[PDB]
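**Q** Dumping the structure here so I can ask a few things about it.
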Amino acid sequence: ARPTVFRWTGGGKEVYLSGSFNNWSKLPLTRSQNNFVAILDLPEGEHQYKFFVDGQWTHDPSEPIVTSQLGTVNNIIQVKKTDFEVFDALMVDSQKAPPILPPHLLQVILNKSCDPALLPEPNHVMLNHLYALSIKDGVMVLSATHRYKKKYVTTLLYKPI
Amino acid sequence: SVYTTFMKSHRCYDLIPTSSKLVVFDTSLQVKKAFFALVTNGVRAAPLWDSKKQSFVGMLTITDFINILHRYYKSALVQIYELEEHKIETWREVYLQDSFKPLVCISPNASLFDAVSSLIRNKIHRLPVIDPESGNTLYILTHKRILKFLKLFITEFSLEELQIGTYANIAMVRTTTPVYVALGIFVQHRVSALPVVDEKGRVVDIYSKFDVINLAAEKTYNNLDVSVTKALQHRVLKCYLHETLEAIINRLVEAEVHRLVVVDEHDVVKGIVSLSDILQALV
Amino acid sequence: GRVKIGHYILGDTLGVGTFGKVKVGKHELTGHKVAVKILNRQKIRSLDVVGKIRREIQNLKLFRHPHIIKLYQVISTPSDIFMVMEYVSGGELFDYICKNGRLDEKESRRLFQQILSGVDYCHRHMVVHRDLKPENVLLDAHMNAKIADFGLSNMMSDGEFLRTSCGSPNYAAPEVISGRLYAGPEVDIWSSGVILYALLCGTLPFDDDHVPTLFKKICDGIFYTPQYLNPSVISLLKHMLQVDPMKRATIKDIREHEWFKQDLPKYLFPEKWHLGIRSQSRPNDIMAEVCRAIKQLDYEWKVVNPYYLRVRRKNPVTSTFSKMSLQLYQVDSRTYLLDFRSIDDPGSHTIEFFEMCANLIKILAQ
Ligand SMILES: COc1nc(N(C)C)ccc1-c1cc2c(C(=O)O[C@@H]3O[C@H](C(=O)O)[C@@H](O)[C@H](O)[C@H]3O)c[nH]c2cc1Cl
Ligand SMILES: Nc1ncnc2c1ncn2[C@@H]1O[C@H](COP(=O)(O)OP(=O)(O)O)[C@@H](O)[C@H]1O
Ligand SMILES: Nc1ncnc2c1ncn2[C@@H]1O[C@H](COP(=O)(O)O)[C@@H](O)[C@H]1O
Ligand SMILES: Nc1ncnc2c1ncn2[C@@H]1O[C@H](COP(=O)(O)O)[C@@H](O)[C@H]1O
Ligand SMILES: [Cl-]
Ligand SMILES: [Cl-]
Ligand SMILES: [Cl-]
Ligand SMILES: [Cl-]
C-alpha cells in the first residue's frame, strides 16, 4: 500500500531481498554504485526481512533487528501512517562582534503639492522597526511602519516624558 | 436603493490607501503641542491613547481647538493661559463633564453602509478604522473619501425637486464679524462652515472649521478680535436649485470641497447642501 | 528489476543538487519524463535542514511560472522523501554557453527576460533564490529558461534580514562575499547581472584563479566590457552590478530599462527621524545597560545572540503579552545603535510597542 525503500550499502555481484512480505522469495536489487535498491509497496504493519549478498545471508546492522527463539537474526520494519505523508514525516523528523548596520534601515519613508496622509510603499525589511525624533520640549515622538493585509500604516505616537 | 446596496457590500478596508500616515496623541500631552502637531503633520484628526486605560478614548479635531478658543478667550492683551498649559485629558474632563461620550469606530471588514450610517447616527465627520484582532487604528474615514469612491461607480454605472440638505435657520456671518463671534456660532449651531455675507444678503466668501487651523499654524490664535475676512486673507463655489443632483455631486468632487452653498439668481444665500446630507439620502 | 516511485521508473542521475541526487523518471505507461530529487530523511536531519526542506516544498508546491521548474508531487517513504518535478531535455544553460559560444544580443535578451521574469515571480512570492547561476538555469527543448535549485533559497519576512553567504563566489554579491546582512532581492539582481554578462560574453565578469583578487574584483565592482557589447546593455550591467545595494537596480529599474523593454513579450509580466538609539559605549557595556533596564521594568526575555534579545511584557490592563526584539548594530568605527523590532502575536499592539520602547529609551544614551 505505502512505498518502502530497501537499500543495501555495500559492494556485490548479486544482492537479493528476502522478506515476510514476499514469502521469503529472493528479489534482486538494482545497483547504482555502492548501493543496491528496491522500492516496493508494503501493508502498514510489521515485516521481517534479510539480505542475500553474494552467497551470504545478512541483515543491515544499522537497521533494527529481531533475534528469534530459534536464533534467527532478521531486520524488522514498522511501517507507520506518518511515514507516507510528507509534512507528517517532516514533523516527526524534527525529533563575536555586533553586525554592521544594513543601509536599508536608514531609508525612511517619513522624510522621502501631494497628500500629507500618503507615504511611499516601504521595503518589507524596514517594517516593525522603531524610528524616533529627538526629544524636543520634553515630548518623545516615536514612529513605526506596519502592514495590515495588503496595505501599510505608519503610526506616530506623540508621548510626553 | 441602487447605490444603497453597493455600500452594504464593499468592506471599509477597500478604501484604506496602500501607504498611510497615522498621528496618535497620548492624553497626557499638552493640548497646544497637540494642535501644533496636527498642523506640522498635515493631519486634520488624531486618535487619543489613554496610557492608564490602555485603549483609544477619543479623537482630537479642529472642533476641539474652536471649543478651547471660544470657551477660554479673554482678549488679545491676555494669554489663553489654559490652552498654553492644559493636557488633552484635563481639557476633555471639562469639555465632556456630565455629558460623557465614548469612542465611535468601525472594523475594516465592516461594510461602507455600516460606516456611512455610523457617521450620521453619531453626528460625526471623522471615523477611525480599527482592526479588532490587533486593536490598531489603521485609517480615518472621511465623507470626502467615501463620496470619492461612490463617484467613480456613479460615472461607470434637480436640487429643488429632490430637496437635499438644510435650507432653513442657516448659521452665517458678515464680512466684519470677528473670529471670536464666528467661533461661538460654530459652537452653538454645530456646523462645519459659515458663509460670509455682504452689506446685502449676497454671499462673498466662506469661513470654515478648517480655516481655524491657520490660527494654530501662523500662531495668530491670541487675536480673535480680527474680522472673518481678515482671517481669510491667508489665501467661492456656488450652486443653484435648477441644477441636477448628479451634476451637484459631480461639481463637489471636481473641486474636492465638503459642501455647496445654495445661492439664488441674485447671488444671495438660500440654503446649504453638505456631504453629510448626500450620503444620508443615499442610505 | 526496475526501480519505481509513483509510476515513473527511476533511471540515470541528472546531477547532485543542494541536498540530494536528482534522477530521471520515465512513466511506466506514458513515457512522461520527470526529475526526482531524493532526500534521505536521516541525512536531512543530520545537517539540520528539516525546516529548510519543509519551506522549500511549501513554496514550490504553490508556484506556477513558465520559467521556474514545477514540483509536481512529493512522495514520502519511511527512509526517503522524493520530489517529483518537471524534466527539461536541454540541460544546463552553462553547458549551452560552453558548447556554443556567447549568445547574440537578441538571443541573450530573450533568455534574460525569461530568467528575470522568474526571479521576479519568486520575489513577488517573498522567496529569494540565492545561488542563481547558469548551472542552475536549465533549458527546455524550445530553449526556454527554467530556474531550478531552490535548496539555498529563503523567505523574505517583514522586518528581517538574511546572513547566510550562499552561492558560487563568481555569482555572489559583494555583501554576500563580505558576509554582511542583506534584504534578499538585491543579491538575486547581482546574480542575474552576472548571468546577463555570461549570456552576452560567454565568460564571467568577475573571475580569477587567485581567490583574494577575485573577491577584490567583486567588491571593487570593476569588470571588463568587450567592444561588441552594446552601450545600452553596458548601462544595464553597470546598474545591476553596483557594489552599493542602495545604488543597485531593482526589477522595476530593469523593467524600465530600454534594452530590457525591447521585444519583451506580454506574457512575462502581469502589468529629522532616527532609527533606534545610538550609544558610543563598548558593545558589551550596552548589553549590560539594556539587561539591567529591561529587568528594572520587570520584562521577561531570552538571550539569542550576544547582541540579540527577545523581550516580553505582561500588560497590567489588557492582561495580554506584548513582545519585541532588540538588536545591536555597528554604525561607525566609533558608534553602535540599538534597534527595536515588534514581533507579531484588547488595546493597540502598535501603541503598546511604542510605550515598551519609550520606557527603555528614557533610561539610555542618545
Ligand atoms: C541504488 O539506489 C538507487 N538507485 C536507483 N537506480 C536508478 C538504480 C534509483 C534510486 C536509488 C536511491 C538512492 C538513494 C540514496 C543515495 O544514493 O545516497 C547516497 O549514498 C552515498 C553512500 O552512502 O555512499 C552517499 O555518498 C551520497 O552522499 C548519498 O546521496 C539515498 N537514498 C536513496 C534512495 C534511492 Cl531509491
Ligand atoms: N471617534 C470619536 N469618538 C468620540 N468623539 C469623537 C470621535 N471623533 C471625533 N469626536 C468628537 O466629535 C466632535 C466633533 O468633531 P468633528 O466632526 O470630527 O470635527 P471636524 O469638522 O474638524 O472634522 C469633537 O468634539 C471630537 O472630540
Ligand atoms: N451654515 C449652516 N447653517 C445651517 N445648517 C448647516 C450649515 N452648514 C451645514 N449645515 C448642516 O449641518 C449638517 C452637517 O453638515 P456639515 O457639518 O457641514 O458637514 C447638515 O445637515 C447640513 O445641512
Ligand atoms: N461652498 C464652498 N465654496 C468654495 N470654497 C469652499 C466652500 N466651502 C468651503 N470652501 C473652502 O474649503 C476650505 C475649508 O475646507 P473644508 O471644511 O475641508 O471644506 C476653505 O479653503 C474654504 O474656502
Ligand atoms: Cl551537479
Ligand atoms: Cl529514454
Ligand atoms: Cl523538453
Ligand atoms: Cl560561462
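Here Swiss-Prot sets the residue numbers for chain C, with the shown residues being 20-290, 406-479, 539-559 in order.
Using N, Cα and C of the backbone, Cβ positions are placed for all residues, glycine too.
Positions annotated as active site, proton acceptor by Swiss-Prot: C:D150. Here Swiss-Prot flags C:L33, C:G34, C:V35, C:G36, C:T37, C:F38, C:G39, C:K40, C:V41, C:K56 as ATP binding site, drawing on sequence analysis. According to Swiss-Prot, the domain 'Protein kinase' annotation covers C:27-279, on the basis of sequence analysis. Under its mutagenesis entries, Swiss-Prot includes C:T183 to E with the note: Hinders activation. Quoting Swiss-Prot on the mutagenesis of C:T269 to D: Retains activation ability. Recorded in Swiss-Prot as a mutagenesis result, C:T269 to A carries the remark: Hinders activation.
Thinking about packing and proximity, how do these listed features fit into the structure?
**A** Reduced to three states, the DSSP call for C:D150 (active site, proton acceptor) is coil.
The secondary structure of C:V41 (ATP binding site), as reduced to three states from DSSP, is extended strand.
For C:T183 (mutagenesis position), applying a Cβ distance below 8 Å and a minimum sequence separation of six or more within one chain yields C:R149, C:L171, C:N173. Under the DSSP three-state reduction, C:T183 (mutagenesis position) is assigned to coil, being neither helix nor strand.
Annotation for C:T269 (mutagenesis position): spatial neighbours C:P204, C:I208, criterion Cβ-Cβ under 8 Å with sequence separation of six or more.
Secondary structure at C:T269 (mutagenesis position), as computed by DSSP, is coil.
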**Q** Within 10 Å of the Cβ of C:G39 (ATP binding site), how many other Cβ atoms can be counted across all chains shown?
**A** 20
**Q** Compute the C-alpha separation of C:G39 (ATP binding site) from C:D150 (active site, proton acceptor), stating it in Å without decimals.
**A** 16
**Q** Whole number in angstrom, please: the longest C-alpha to C-alpha distance across C:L33, C:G34, C:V35, C:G36, C:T37, C:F38, C:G39, C:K40, C:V41, C:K56 for ATP.
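**A** The two farthest binding residues have Cα atoms 14 Å apart.
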**Q** How many Å lie between the CA of C:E290 and the CA of C:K406, given 115 residues are missing there?
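**A** Cα of C:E290 to Cα of C:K406, across the missing 115: 36 Å.
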**Q** How big is the Cα-to-Cα gap, in Å, between C:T37 (ATP binding site) and C:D150 (active site, proton acceptor)?
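**A** Distance (Cα to Cα, whole Å): 10 Å.
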**Q** Quick one: which residues besides C:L33, C:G34, C:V35, C:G36, C:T37, C:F38, C:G39, C:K40, C:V41, C:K56 have a Cβ within 8 Å of the ATP site's Cβ centroid, in sequence order?
**A** C:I57
**Q** Hey, how far is C:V41 (ATP binding site) from C:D150 (active site, proton acceptor), Cα to Cα, in Å?
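**A** Between the Cα atoms of C:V41 (ATP binding site) and C:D150 (active site, proton acceptor), the distance comes to 17 Å.
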**Q** Measuring Cβ to any atom of ligand 5 with a strict under-6 Å cutoff, which of the recorded positions C:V35, C:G39, C:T269 qualify?
**A** C:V35
**Q** For C:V35 (ATP binding site), which residues in the same chain are close in space, meaning a Cβ under 8 Å from its Cβ, but six or more apart along the sequence?
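**A** Sequence-distant Cβ neighbours: C:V41.
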